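**Q** The following block contains the structure, expressed as C-alpha cells.
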Amino acid sequence: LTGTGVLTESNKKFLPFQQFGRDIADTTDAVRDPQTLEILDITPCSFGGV
Amino acid sequence: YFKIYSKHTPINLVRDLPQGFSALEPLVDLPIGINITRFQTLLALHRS
Ligand SMILES: *[C@@H]1O[C@H](CO)[C@@H](O)[C@H](O)[C@H]1NC(C)=O
C-alpha cells in the first residue's frame, strides 16, 4: 500500500483482523505496521494555494 | 471460501434469546473449496 502522508502515533485500537483503516474517500488514514504491531495515523502533507 | 465470524457475550437469561446488540468479529477464513448444501451440528452425551 503506497502513498504520501505525515505519519503520527495513533490512539486508534485496531482489531486483530484489521490491517488498515479508511476514511470517507477510502484513502488509508490509519495503518498497522507489519513488523511492530502499532497503529499510525496518516495525515496528508500540507496543500496550499499560491 | 469459508468465513467464520464470532462473538462471545456474557448473558444470564434462562430460556430465550437475549435482546441486545453484539457485533460478530471475523475469526477464521478457511480454505476448503467444496460444495456445501447441508449441515449438522455436534452435541455431547452424558453417560451414568
Ligand atoms: C517479525 O514480525 C512479526 C509479525 O509477523 C512480529 O511479531 C515480530 O515482533 C517481528 N520481529 C522483529 C524482530 O521485527
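Using the numbering of Swiss-Prot, the residues shown for chain A are 546-595, in order.
The deposited model was determined using electron microscopy, 2.6 Å.
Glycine is no exception: its Cβ is also placed from the backbone N, Cα and C atoms.
Quick paste of what Swiss-Prot says about this protein:
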type	residues	note
VARIANT	A:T547 to K	In strain: Omicron/BA.1
VARIANT	A:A570 to D	In strain: Alpha/B.1.1.7
**Q** Cα-Cα separation of A:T547 (variant position) and A:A570 (variant position), in Å?
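**A** The separation of the Cα atoms works out to 16 Å.
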**Q** Excluding near sequence neighbours, so keeping only residues 6 or more apart in the same chain, what lies with its CB under 8 A of A:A570 (variant position)?
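**A** In sequence order there is nothing to list, since no residue at least 6 apart has its Cβ under 8 Å from A:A570 (variant position).
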**Q** Using DSSP and three states only, what is A:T547 (variant position)?
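**A** Where A:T547 (variant position) sits, the three-state DSSP reduction gives coil.
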**Q** Enter the number of other CB atoms within 10 angstroms of the CB of A:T547 (variant position).
**A** 4
